[PDB]
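Participant: Next up is a structure, given as structure tokens.
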Amino acid sequence: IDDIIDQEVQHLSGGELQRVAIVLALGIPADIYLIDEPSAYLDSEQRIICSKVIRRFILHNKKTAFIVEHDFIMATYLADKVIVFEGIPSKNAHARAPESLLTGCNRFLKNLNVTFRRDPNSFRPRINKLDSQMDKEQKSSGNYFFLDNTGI
Amino acid sequence: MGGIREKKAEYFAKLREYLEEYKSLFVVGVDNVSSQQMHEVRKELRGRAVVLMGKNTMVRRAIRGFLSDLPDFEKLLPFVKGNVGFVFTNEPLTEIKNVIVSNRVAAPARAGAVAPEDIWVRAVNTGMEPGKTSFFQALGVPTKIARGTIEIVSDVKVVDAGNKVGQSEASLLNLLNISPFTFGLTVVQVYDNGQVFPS
Amino acid sequence: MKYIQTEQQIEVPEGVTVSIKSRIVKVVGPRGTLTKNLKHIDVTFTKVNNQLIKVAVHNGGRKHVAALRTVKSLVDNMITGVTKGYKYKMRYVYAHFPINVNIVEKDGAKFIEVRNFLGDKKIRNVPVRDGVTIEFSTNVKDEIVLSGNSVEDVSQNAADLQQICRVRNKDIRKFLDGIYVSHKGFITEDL
Amino acid sequence: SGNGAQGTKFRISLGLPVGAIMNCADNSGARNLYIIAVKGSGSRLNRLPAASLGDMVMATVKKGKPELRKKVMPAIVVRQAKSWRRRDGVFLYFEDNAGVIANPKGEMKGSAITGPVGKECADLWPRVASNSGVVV
RNA sequence: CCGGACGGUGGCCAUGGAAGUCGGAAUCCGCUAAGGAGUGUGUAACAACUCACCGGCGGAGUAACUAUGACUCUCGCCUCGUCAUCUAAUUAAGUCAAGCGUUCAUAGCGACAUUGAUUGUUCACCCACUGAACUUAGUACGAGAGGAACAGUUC
């Protein structure tokens, strides 16, 4: 940014501008902070820097934050509750009250119908194909994702 | 440096003859003024006629008075203040004040000192780069960053006459390079010929 | 060598009456009232006039006499606390981890609750003493303010808080995190 | 255990005291491993230190490529034989004692592991997971 | 408790640079109440602090190289040996303060002086282990190099 310092914002770049904006919101004190889609224009390292940012400050400062996101992993790290939206795009929509991470994730992922079993090595979501026995078994359990938690 | 006088009654004795030698006797305030400034001020006086010593050894104008017939006792309330001298002179009263009071030596204010007159800070660019602008704001000097420099928004009075200047207030003003008062021998009184003049 | 008498003055001001029997002091003024027990010492209090009270020690040693001034002072600060009152200010200090300080209550409680101290996974609590009130100063950043009639209770309540935030296992000159006492004064202003 | 062991390990019956020789079950060139020390083991007069499943030992290679013989290196126990008991209530045992040569951090020297591998070891040493076929 | 702490001048020689403050002696002058050619803190080097001192308040020689010694001349202790080989492994309190500590006597130190193999092995010498691990955290501090803990968890 030292080099960016003199540069104009019109002259600037996309991803660089994004990290700067997220930081700026955090720049000032507020009871509640609101961020909308921080993942845009950012690559892997860049987003994950952001994930650490929101979680750490909020925890520390004891303030609240709402973050909108498309990225699965970013939501998981930062949040404690989730709101899922449904309906049909460009027509109508609906919002829900906040619900626990497990609860909210099942609802959202149920709309998609892709399960992300777990990869034992990576601990990564592993996608599950449609009509299946293993995937079918999960549908009866209610587990879209897995983590270092108890569960079948 | 050793114990030997450090005189008592001896320096008083020189001082005795000094009020009596000269017509005009001044009660004067060094406290504020630096000593290149005092010592220079005194250089002026010294050619004309000279200044001498005391504590309470000064207050003993009474003995001098007792020798002659002039005051006691009788004076209004003995005006002496912290940091007082006596100026014995040929020089008439009115002129002595114009030398001393008009020609004071520059100098900057001080922290915890009572301001003698109104203090203002001007608007314009300080010329200083971004940093702790906040310190200025704390005093009640508005500042904001314009053109990547710290600038003072407006002229305003930081402190009034008769109010003390805060420790933060003083330091920040010195960095600005803003000073402004006149230091010297603050005249606190005159005797001439049976008559008492206050400031 | 034993000094035959040494005495002290405790000056009394317009709004207060102080009453002493055995060596039990009751000072009562505009701000409420304070009482302290001086039996552990051996001095003789004597009234001269509604605005004056003396304390004296007869035939005392160094150490006895030394305790006589400290009696004067002790009863002075009872008198001033009942007039001007006492206000200690403290400020939070941290390099990274913002120290979050609240006031909670479990069972008529009042505690000063310190979260996040250096990231610290433990939640610190210091109980508010009686006779002492706590305001988080508006207009100032991370300043807590303890006030009341008893310098001793304000001062100690203050030190309880600062000491609950000592750092361990770090260079305490680099890791200066804490809540330090920053200003000792009075409740009534101008003075 | 120790370095590079992400995870804790629930106690399991000690199978292999010092002096024990297990099969080398990698493709490193080593034929066996002779246990001379268990890491993280404690002290009691007269007790042999003794390893178990997913313990890191210190071994020498008694049988194997000469470039591996005559020296001490880290290994990890992968199969037991002394029966032990899991928290699901089961008493289980392998047919052989066997471990794999490894580095202090916990990286396999070899690239395969031949035979099965108990889960408690797999769970303990990721690069062991990688190279394992049938687990448990 | 606080104000004042000043001119000759940054004395003089040594001086790389030493303007009071590593150093060699010498201690003056004017000032004025009193202000040391300068107590200690000194940026290299002034400052900038300060303080004193006025004040407000049986033994040897020998060398076209070291060593050895063809030649001339004269009457298993040390040892657990060294190299291999077999082992993962192998006997198979305090005072004084001159000094150091680059600047400083005492942070840290202080002269003088003074009040499982191998073995009977003990021992000794290796080979290994480990209060530890995990997150706290590669964090706070640090130009980096590097590097914490309190909380919670499992042994």
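Per Swiss-Prot, chain A residues shown: 457-608, in order.
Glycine is treated like the rest: Cβ placed from N, Cα and C.
Record note (Swiss-Prot), mutagenesis A:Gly470 to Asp: Lethal; when associated with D-471. The unchanged residue is displayed. Annotation of the published mutagenesis A:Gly471 to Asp in Swiss-Prot: Lethal; when associated with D-470; the original residue is retained in the structure shown. In Swiss-Prot, the entry for mutagenesis A:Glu493 to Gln states: Lethal. Inhibits translation in vitro. The structure shown retains the original residue.
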Participant: Using C-alpha atoms only, work out the spacing between A:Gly470 (mutagenesis position) and A:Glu493 (mutagenesis position) and round it to an integer in Å.
Facilitator: 14
Participant: Restricting to the same chain and to sequence separations of six or more, state which residues have a Cβ under 8 Å from that of A:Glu493 (mutagenesis position).
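Facilitator: In sequence order, A:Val524, A:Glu525, A:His526 meet the Cβ cut-off.
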Participant: Return the single residue from the mutagenesis positions list (A:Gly470, A:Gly471) that has the minimum number of other CB atoms within 10 Å.
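Facilitator: Taking A:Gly470, A:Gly471 as the mutagenesis positions, the minimal 10 Å Cβ count falls on A:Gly470.
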